[PDB]
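S.K.: Next up is a structure, given as structure tokens.
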Amino acid sequence: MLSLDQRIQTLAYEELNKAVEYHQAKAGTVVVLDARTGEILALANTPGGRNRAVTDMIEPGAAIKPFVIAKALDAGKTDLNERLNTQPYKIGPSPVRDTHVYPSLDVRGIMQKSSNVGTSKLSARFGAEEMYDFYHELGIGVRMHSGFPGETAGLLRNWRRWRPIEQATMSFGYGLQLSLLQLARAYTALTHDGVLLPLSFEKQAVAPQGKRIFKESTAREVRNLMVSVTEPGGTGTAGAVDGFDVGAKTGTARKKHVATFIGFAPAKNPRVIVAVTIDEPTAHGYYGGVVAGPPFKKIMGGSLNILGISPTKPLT
């Protein structure tokens, strides 16, 4: 039988539409996954021309940063105590900067404040070929074979053509591309304790055999870091869900802007992944947290409710 949950599908499409209209956007997409099995619970596109979750590739922006941070932790290139100099810099003429100047951040801060500088410095501790293989094993550039026509493979440029500035910008999500379904898939490596799942349109009695990408301890620490994104001081507080700890990342691509919000809950033992992108918002903000956060919040909270997941902390 199909994995789609019609209750979540309806909830996803309605909230997506509210957001796209309210922000006077061109389009929008939602993916909802079972965080433990990878089955696809919901897939919503508006307007309903094509399956943009599968056909349209986007630059993930900051939504890629957790994987770089996870890889740096996993390989022992950093730890939870290091404070990195996160002053903006240039490589040749090209700047690498954050929205604010943070003189130093630890890894939690790099996640919480979404530091392009900190993430690029962690990525630079790896060679281009290593980082290329890592992005490829996350599935970037690898077709999903979903069976929808026009399905995209995404874009992963051959590592031999990378300039050093390009490795840096890929680490915070520019210069590589993937569909929203590919991005949601990558997040199963974080929610399923380091094991990337293949995804499925059929119900899974047990989590299928995946592929380990991170140690379990790495994945668990990274999930805890991502909760700071939705707590005060983080960039994605608009995606907080009452009664739950939500690990998330928010991002803004450039096209004009594409606002993205992706997250999972309960963060400690995830049940659901919700990924929202809003194409070309023109009203009431353009950042991922402001535009895609609110629909994420509604779709996640409703999905947890529909699925009978009780809150882990008192409601406020």
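Each position is counted from 1, following the chain as shown.
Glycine is treated like the rest: Cβ placed from N, Cα and C.
So Swiss-Prot has the following annotated:
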- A259 to G (Swiss-Prot position 516): In strain: CDC84-060418, CDC77-124615 and CDC84-060384 (VARIANT)
- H284 to N (Swiss-Prot position 541): In strain: FA19 and CDC84-060418 (VARIANT)
- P294 to L (Swiss-Prot position 551): In strain: CDC84-060384 (VARIANT)
- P294 to S (Swiss-Prot position 551): In strain: CDC77-124615 (VARIANT)
- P295 to V (Swiss-Prot position 552): In strain: CDC84-060418 (VARIANT)
- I309 to V (Swiss-Prot position 566): In strain: CDC84-060418 (VARIANT)
S.K.: Quick one, can you pull the C-alpha distance from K255 to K256 in angstrom, nearest whole number? The 9 residues in between aren't in the model.
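M.R.: Unmodelled segment endpoints: Cα atoms separated by 5 Å.
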S.K.: Counting all other Cβ atoms within 10 Å across every protein chain shown, which of the variant positions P294, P295 scores highest?
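M.R.: Per the Cβ count within 10 Å, the most buried is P295.
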S.K.: Once near-sequence residues are set aside, which residues in the chain of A259 (variant position), 6 or more away, have Cβ atoms under 8 Å from its Cβ?
M.R.: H23, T250, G251, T252, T277, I278, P281, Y286, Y287, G288, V290, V291, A292
S.K.: State the Cα to Cα distance, in Å, between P294 (variant position) and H284 (variant position), rounded to an integer.
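M.R.: Checking the Cα atoms of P294 (variant position) and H284 (variant position) gives a distance of 12 Å.
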S.K.: If one looks at the chain holding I309 (variant position), which residues at least 6 apart in sequence have a CB under 8 angstroms from its CB?
M.R.: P266, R271, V272
S.K.: So, in DSSP terms, is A259 (variant position) helix, strand, or coil?
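M.R.: Looking at the DSSP assignment, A259 (variant position) belongs to a strand.
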S.K.: Please list, in sequence order, the residues in the chain of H284 (variant position) that are at least six apart in sequence and whose C-beta is under 8 Å away from its C-beta.
M.R.: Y22, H23, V290, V291
S.K.: What three-state secondary structure does DSSP assign to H284 (variant position)?
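M.R.: DSSP call for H284 (variant position): coil, neither helix nor strand.
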